[PDB]
Amino acid sequence: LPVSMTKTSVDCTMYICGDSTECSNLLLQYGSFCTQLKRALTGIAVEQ
Amino acid sequence: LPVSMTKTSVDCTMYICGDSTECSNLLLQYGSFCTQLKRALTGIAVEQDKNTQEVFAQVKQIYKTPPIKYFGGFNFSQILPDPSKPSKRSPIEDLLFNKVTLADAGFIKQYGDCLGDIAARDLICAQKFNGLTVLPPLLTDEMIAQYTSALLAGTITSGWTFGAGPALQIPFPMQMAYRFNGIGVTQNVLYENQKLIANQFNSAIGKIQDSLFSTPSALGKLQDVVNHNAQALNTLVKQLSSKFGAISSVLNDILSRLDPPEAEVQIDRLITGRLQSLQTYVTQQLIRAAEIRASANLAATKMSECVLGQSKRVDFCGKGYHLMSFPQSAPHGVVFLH
Amino acid sequence: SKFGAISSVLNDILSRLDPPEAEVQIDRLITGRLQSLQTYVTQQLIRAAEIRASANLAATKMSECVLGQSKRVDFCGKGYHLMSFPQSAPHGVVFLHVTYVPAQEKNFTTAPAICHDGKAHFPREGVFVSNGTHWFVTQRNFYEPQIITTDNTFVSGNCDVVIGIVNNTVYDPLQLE
Amino acid sequence: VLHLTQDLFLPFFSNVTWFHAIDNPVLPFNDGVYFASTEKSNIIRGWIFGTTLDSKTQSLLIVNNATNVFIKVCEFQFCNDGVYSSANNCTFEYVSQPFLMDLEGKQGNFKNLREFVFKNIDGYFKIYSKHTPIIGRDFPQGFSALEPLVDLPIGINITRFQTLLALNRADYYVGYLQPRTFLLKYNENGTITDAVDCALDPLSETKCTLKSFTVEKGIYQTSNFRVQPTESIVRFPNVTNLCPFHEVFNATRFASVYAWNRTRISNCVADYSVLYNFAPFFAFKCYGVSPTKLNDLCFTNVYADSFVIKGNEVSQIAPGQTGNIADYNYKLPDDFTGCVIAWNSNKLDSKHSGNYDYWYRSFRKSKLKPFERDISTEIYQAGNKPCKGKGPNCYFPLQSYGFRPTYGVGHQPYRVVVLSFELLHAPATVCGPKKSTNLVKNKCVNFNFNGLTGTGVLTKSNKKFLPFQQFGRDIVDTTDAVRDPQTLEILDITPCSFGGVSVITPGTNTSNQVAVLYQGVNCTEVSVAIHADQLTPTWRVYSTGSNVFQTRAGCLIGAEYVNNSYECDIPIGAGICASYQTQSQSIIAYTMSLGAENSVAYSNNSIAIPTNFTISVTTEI
Ligand SMILES: *[C@@H]1O[C@H](CO)[C@@H](O)[C@H](O)[C@H]1NC(C)=O
Ligand SMILES: *[C@@H]1O[C@H](CO)[C@@H](O)[C@H](O)[C@H]1NC(C)=O
Ligand SMILES: *[C@@H]1O[C@H](CO)[C@@H](O)[C@H](O)[C@H]1NC(C)=O
Ligand SMILES: *[C@@H]1O[C@H](CO)[C@@H](O)[C@H](O)[C@H]1NC(C)=O
Ligand SMILES: *[C@@H]1O[C@H](CO)[C@@H](O)[C@H](O)[C@H]1NC(C)=O
Ligand SMILES: *[C@@H]1O[C@H](CO)[C@@H](O)[C@H](O)[C@H]1NC(C)=O
Ligand SMILES: *[C@@H]1O[C@H](CO)[C@@H](O)[C@H](O)[C@H]1NC(C)=O
Ligand SMILES: *[C@@H]1O[C@H](CO)[C@@H](O)[C@H](O)[C@H]1NC(C)=O
Ligand SMILES: *[C@@H]1O[C@H](CO)[C@@H](O)[C@H](O)[C@H]1NC(C)=O
Ligand SMILES: *[C@@H]1O[C@H](CO)[C@@H](O)[C@H](O)[C@H]1NC(C)=O
Ligand SMILES: *[C@@H]1O[C@H](CO)[C@@H](O)[C@H](O)[C@H]1NC(C)=O
Ligand SMILES: *[C@@H]1O[C@H](CO)[C@@H](O)[C@H](O)[C@H]1NC(C)=O
Ligand SMILES: *[C@@H]1O[C@H](CO)[C@@H](O)[C@H](O)[C@H]1NC(C)=O
Ligand SMILES: *[C@@H]1O[C@H](CO)[C@@H](O)[C@H](O)[C@H]1NC(C)=O
Ligand SMILES: *[C@@H]1O[C@H](CO)[C@@H](O)[C@H](O)[C@H]1NC(C)=O
Ligand SMILES: *[C@@H]1O[C@H](CO)[C@@H](O)[C@H](O)[C@H]1NC(C)=O
Ligand SMILES: *[C@@H]1O[C@H](CO)[C@@H](O)[C@H](O)[C@H]1NC(C)=O
Ligand SMILES: *[C@@H]1O[C@H](CO)[C@@H](O)[C@H](O)[C@H]1NC(C)=O
């Protein structure tokens, strides 16, 4: 019986934009779209 | 154990476009994309209602405690409803209602006081300003207490018979003896130490009230569910202030600033952003509703086993050899007394 | 659904616009259709998880109610479970729970124990009951009164701490012979 | 198939002015008209469309005869009775088979009805017709499809409508179609058996929402209800002084582009009609607010940059665009949000023997940052020489913009000026005209407060705004309180009237009676709104005073409240359920009964034991 999975903490900002200031600025124009992603992954880790 | 979540009926058209005819026309170009969203939210609401029904409406008839309350020395006054209180609940029931604060009651009809709010309108008035309402649960917190009291009176006056067929009256010391016989210890020892067990029962029931009173949060699961729903709604409303890479984040001034065949691009950018955020919200609500459905099915099984009978499965109905379980209604959930 | 493009058909879109102008429209269609397909796949995943939970419940119900008697009340249908006969259904299963349900009952004067000679007697299984004069032992879910013998009861007490002691005469099969 | 369409369809149960004949009034034409007539043999020939029906605007004659038809598009005058009086410049003479099919079974009782529908969407005149024998009487009520006959693209306004008559020796049924959504039931042979108007009854909207002629017993959320505004208070600040665009345009010495003169426009009222009449415009490419809505917007500060250039440079200067004038003289921000103005000026920048007064820069060390001036005379470096002078590899940065009365258009002296609006939200100063209406503190109103458009209600607000706080807002970024610009008093903005309409209906087969439940809104609000006819729902649920139940899930209309209790049939919310119960039949709402009221006779020595048993076979799916 499986009990857990590998816990992941993907950083949306880093994944979508690599140390690029203009890319991060234009990502900020998408609002709190991916803070949801970080929250969901944290919830997955805690649940595991 | 959580039993339900707040039921939401977000209107995609209203959320993505505010009383803007051109915006609604361009939203119609996305097909039946969001009729799926309305259908999914309706399904979530119906599923929550069915979850509450499954958890609580397990009795066939309404039952009432005898006018006198002498259960062989056992003191239960802490779990049967209190006539003096208008809500007809128990001290534990009130503690539970007093330790859980709902961001949106829903059954408020808050329209009319956003204008009398005087100070900054509350989250609710703001959600109303952008089409995200909360439907109220079909079963009120009052008749849910009636169901809980019916279940409670079924257990303490009829044992586990009423969970199978007709409710057969049986003295409470005798039900204690039979539950004891259910875990491998004779009934004689209970009759011998009925006074001692009654005193221990009273002490434990008394000390659980103080345990819930003095703890910061022993209701962490229910408050966590309420916080999750409120936080999801807040994240939903907050995306309406996000430009999504356009000239501005307000439909009303975007239409009032650019002529139709150039404002089309900006309005489509807003539509793409807002629909994606709404899809995020609906998918997360679906996932959390599936989780709550699993929890509520667990709660219903726990009720049907621990409440309507003695369960031989160890460590299922609380730690130790199970004897009974007294249910108590909680805001968007149930609480057991094993 | 046009998805905000010139038309909703790939065949006439390609046949109407040259490649490097039809690219934008085709990309708009791709974005719309992939998003709709992702919606469908996610909803199918959710419904399949729900059906998986339901089917695991069905498998447990089969393994318990069908391949045996389940003591858990109200699991294999309402009432005291006896059997369950499965039946195949289109994309599902249907159970036939055979259950034992009690019937007509009457108020009976009952006593926790019977105190024959300074000693409490408790039934080995069942309730002591009273028709109004003579005392009788019986089972739990069926009224089958029997003469209260030393076989039906086990003795352990002093007739002073067992609340509900109710004087009466027990019998033994020895003094006669 | 149950295909749903949105087109110009005659509403069900509308108003048809039945006429008679024994003079031929002209009837208005709008969104098409529905025409129907029943006759013995023939008394009507054709119809006349157009406007003003004179020899000034082209008109349409659709006169038939027993042989063919005579549709044409010509500018006839009037026959006042020949019919083609002064045909005039004509067009589209059309002749085809007759529209009027008449058959009799050797008797005249077969008074066939002829239903005609005409409409003029995007030109392309469409005509529909159908002939059905009478079975009883006028405007019979049985369904009947209409087939098209001719679709000829006239492409002329039609607004009046008239008909012809006949002669030698009970009709005129006219109705006006409306833009409605319809759900149409198609039969296996491609034919329309039944249709239902979604915008008609709550039951109609329910069946339409699920696109099925049979609605099973239940409650179905169909749409939403919002109170449309009555009137609209637009009030701005209390200024009137006219802005100086007259100077900015009734100057002469407009700066050269190397030094673009920049004025500031503030504390005034902008009506750009003066800007319009002060210039025979050549290019009005706005990069901020449309000229149409320019007078409807407010600007914290407005920057007018005046710089004469040429046709090429007019196009060259644009939000973050290339070009020496744009990269070394005057640069617009990439996100520029303002209207640019360009009109030809060959009368102020030209004279005999030439005029080389103006200037422009081609040689700069780097690009020009947006809205940044670079007035300087420094010779561009070439190679590695620190040379300071004119001649070889030591070039003057700025060269003449020499103008003469005789160049090409691309070389003509275009006078360009620009209004760089800010459209932020800081206290506004340049607001356009618009006229201040008064306040209405308690009635939902469309507002246009200082460019900020929106809809809601305004009530008194103690909000202790400190004397610098203006637009205002709430917790989640939604304007909540705007201080009245003129009275400084503070005004909270409340949502209009939104919740949601769900129709509670029994099985259409069982019954058609429906009950409407407005969600999370009081009946009183709905009542004053239904009574004032400002509710968007066009379906008006009947009210008898006895059919109003303010519940906790909003208000229920069309179902009376019976102070008894039954098992729930249709879940509504908050412990009330509706059901179809006999009186002889209606819809009642009741508090759900959780079950049979039972009391147990528990006591210290009373036990109940089953002396018998039963066996039962339940089922689980
Ligand atoms: C339980 O204890 C409370 C508090 O002492 C007392 O008021 C009440 O009468 C008791 N009830 C029973 C059933 O003994
Ligand atoms: C016992 O007596 C009470 C009071 O008369 C009655 O209500 C109840 O039904 C009786 N129970 C049985 C099982 O006879
Ligand atoms: C109970 O049954 C016994 C059987 O011997 C009988 O003698 C007695 O009279 C009965 N008591 C009643 C009916 O109250
Ligand atoms: C049973 O009989 C004994 C002997 O007389 C007596 O002491 C006792 O009190 C009786 N018990 C009851 C409950 O009548
Ligand atoms: C138009 O028809 C409707 C529906 O039958 C009716 O209520 C209304 O009074 C009619 N109006 C007139 C002017 O006949
Ligand atoms: C009837 O109309 C057609 C078409 O205009 C024409 O050819 C024919 O001559 C007409 N007949 C008479 C009697 O005018
Ligand atoms: C057509 O238009 C011309 C020019 O306006 C006008 O003189 C003439 O009378 C019109 N009609 C005819 C029959 O040419
Ligand atoms: C028809 O005429 C009206 C004025 O009577 C005008 O407002 C409208 O724009 C015209 N339509 C066309 C297509 O010219
Ligand atoms: C008009 O009268 C003539 C002469 O009798 C006849 O031939 C013709 O058919 C009549 N027309 C109608 C419409 O009755
Ligand atoms: C369809 O048309 C055929 C041929 O006229 C006819 O036999 C059949 O009854 C029609 N079907 C219906 C449903 O009217
Ligand atoms: C400015 O306007 C005034 C009044 O209309 C006019 O006399 C003057 O010539 C104008 N100047 C220019 C340069 O247009
Ligand atoms: C710029 O415009 C202002 C306002 O008309 C004027 O006073 C000033 O002299 C102008 N500067 C130049 C360089 O013409
Ligand atoms: C303009 O508004 C201010 C502030 O309300 C007021 O003091 C002033 O009298 C107003 N002026 C006029 C003429 O309305
Ligand atoms: C309901 O359906 C039955 C069976 O087709 C039919 O006999 C009955 O008339 C229907 N009732 C109504 C009101 O449509
Ligand atoms: C709605 O109507 C009920 C009628 O009893 C009233 O008590 C309640 O205050 C009203 N609610 C609002 C928000 O006006
Ligand atoms: C319920 O209806 C009955 C019959 O009209 C009436 O006498 C009674 O007072 C009603 N209920 C209440 C609480 O008013
Ligand atoms: C049941 O117990 C209560 C509490 O001791 C007592 O008041 C009552 O009289 C008892 N009833 C019987 C029938 O013994
Ligand atoms: C038990 O119920 C069955 C079925 O109704 C009936 O045939 C039988 O007579 C009953 N027996 C007793 C003891 O009541």
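All chain C residue numbers match Swiss-Prot; in order, they span 968-1144.
Placement of Cβ uses the backbone N, Cα and C atoms for every residue, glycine included.
For the natural variant C:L981 to F, the note given by Swiss-Prot reads: In strain: Omicron/BA.1. Swiss-Prot gives this note for the natural variant C:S982 to A: In strain: Alpha/B.1.1.7. Under its natural variant entries, Swiss-Prot includes C:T1027 to I with the note: In strain: Gamma/P.1. Here Swiss-Prot notes a natural variant, C:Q1071 to H, with the remark: In strain: Kappa/B.1.617.1. As a natural variant entry, C:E1092 to K appears in Swiss-Prot alongside the note: In strain: Theta/P.3. Natural sequence variation is annotated in Swiss-Prot for C:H1101 to Y, with the remark: In strain: Theta/P.3. According to Swiss-Prot, the natural variant C:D1118 to H carries this note: In strain: Alpha/B.1.1.7.
All features noted in Swiss-Prot, drawn onto the structure.
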residue: C:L981; record: variant position; CB count, 10 Å: 13
residue: C:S982; record: variant position; CB count, 10 Å: 9
residue: C:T1027; record: variant position; CB count, 10 Å: 12
residue: C:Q1071; record: variant position; CB count, 10 Å: 12
residue: C:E1092; record: variant position; CB count, 10 Å: 11
residue: C:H1101; record: variant position; CB count, 10 Å: 11
residue: C:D1118; record: variant position; CB count, 10 Å: 13
Whole-number Å value for how far C:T1027 (variant position) lies from C:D1118 (variant position) (Cα to Cα): 40
Residue from C:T1027, C:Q1071, C:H1101 whose C-alpha is spatially nearest that of C:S982 (variant position), among the variant positions: C:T1027
Residue from C:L981, C:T1027, C:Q1071, C:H1101 whose C-alpha is spatially nearest that of C:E1092 (variant position), among the variant positions: C:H1101
Closest of C:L981, C:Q1071, C:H1101 to C:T1027 (variant position), Cα positions, variant positions only: C:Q1071
Filtered variant positions, from C:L981, C:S982, C:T1027, C:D1118, whose Cβ is under 6 Å from an atom of ligand 13: none
Candidates from C:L981, C:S982, C:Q1071, C:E1092, C:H1101, C:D1118 close to chain D, where variant positions are judged by Cβ under 8 Å: C:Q1071
Secondary-structure category, per DSSP, in which C:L981 (variant position) falls: helix
Three-state secondary structure, which DSSP defines for C:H1101 (variant position): coil
Three-state secondary structure, C:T1027 (variant position) (per DSSP): helix
Pairwise CA distance, C:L981 (variant position) versus C:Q1071 (variant position), rounded so that it is a whole Å: 79
DSSP three-state assignment for C:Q1071 (variant position): coil
